[PDB]
Amino acid sequence: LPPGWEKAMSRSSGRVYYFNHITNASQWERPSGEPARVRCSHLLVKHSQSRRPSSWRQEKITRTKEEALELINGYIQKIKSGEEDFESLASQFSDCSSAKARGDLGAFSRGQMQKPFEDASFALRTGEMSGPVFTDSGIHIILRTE
Ligand SMILES: CN(Cc1ccccc1)C(=O)c1[nH]c(-c2cccc(Cl)c2)nc1C(=O)O
């Protein structure tokens, strides 16, 4: 399987799935299928222990980390169900200023982002979306666009 991917058994179904411990992605289908540069967008939910608990959305961000994680989980569910798209949730709900660009961060190489974000970004394939990624900024959903 590609970097970070592992096989596991589901609790509810007994069906096998695949989990990525770098990106926190999980899916039923197998992935079997490194560039200098990637381009991603993201959706950031900040919390009380974020390095900077404020944003364009809220002067003082007070939600707990577990609360942020619950929000992130809700957004992932809507993106995966097709009920909302990534860009629209990012513009609306992301605590990053990149919310104004539908979450787009532009292209970047290794050495630039906080490491858990960088690693998750480089482990995604074009088109692929991460699970909840924790950094000192808060919790991220990352979509690799290029
Ligand atoms: C930069 N920062 C404060 C901080 C300072 C030092 C270390 C970590 C976070 C943030 O909270 C922040 N971090 C990010 C961000 C954007 C892209 C990727 C990552 Cl890992 C963080 N956006 C913001 C923002 O406020 O818009």
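All chain A residue numbers match Swiss-Prot; in order, they span 7-39, 51-163.
Just so you know, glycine gets a Cβ as well, placed from its N, Cα and C.
When secondary structure is read from DSSP and collapsed to three states, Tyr23 (mutagenesis position) falls in the strand class. Counting only same-chain residues at least 6 apart in sequence, those with a Cβ under 8 Å from the Cβ of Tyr23 (mutagenesis position) are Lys13, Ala14, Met15, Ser16, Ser32, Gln33, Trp34. Quoted from Swiss-Prot for the published mutagenesis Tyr23 to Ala: Reduced affinity for KIF20B.
Look at Swiss-Prot and you will find 52-163 tagged as domain 'PpiC', backed by sequence analysis.
In this structure, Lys63 (mutagenesis position) belongs to neither helix nor strand by DSSP; it is coil. Applying an 8 A CB threshold to same-chain residues 6+ apart, the list for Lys63 (mutagenesis position) reads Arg69, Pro70, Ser71, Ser72, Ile78, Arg80, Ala85, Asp112, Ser154, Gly155. Annotation of the published mutagenesis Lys63 to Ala in Swiss-Prot: Loss of peptidyl-prolyl cis/trans isomerase activity. No effect on the interaction with IRAK3/IRAK-M. Abolishes IL33-mediated increase of IRAK3/IRAK-M protein levels; the original residue is retained in the structure shown.
A sphere of 10 angstroms centred on the C-beta of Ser71 (mutagenesis position) encloses 12 other C-beta atoms. In Swiss-Prot, a mutagenesis experiment is listed as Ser71 to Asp or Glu, annotated with the note Loss of peptidyl-prolyl cis/trans isomerase activity, nuclear localization and cellular function.
Residues within less than 8 Å, Cβ to Cβ, of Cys113 (mutagenesis position) and separated from it by at least 6 positions along the same chain comprise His59, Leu60, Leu61, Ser72, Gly120, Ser154. In Swiss-Prot, the entry for mutagenesis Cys113 to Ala states: Loss of peptidyl-prolyl cis/trans isomerase activity; decrease in DNA repair of double-strand breaks by homologous recombination slightly less efficient than that observed with wild-type protein. No effect on RBBP8/CtIP. The structure shown retains the original residue.
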Cα separation of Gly39 and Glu51 (whole Å), the pair that brackets 11 residues absent from the deposited model: 12
In sequence order, those mutagenesis positions of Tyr23, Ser71, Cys113 whose CB lies under 6 Å from ligand 1: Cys113
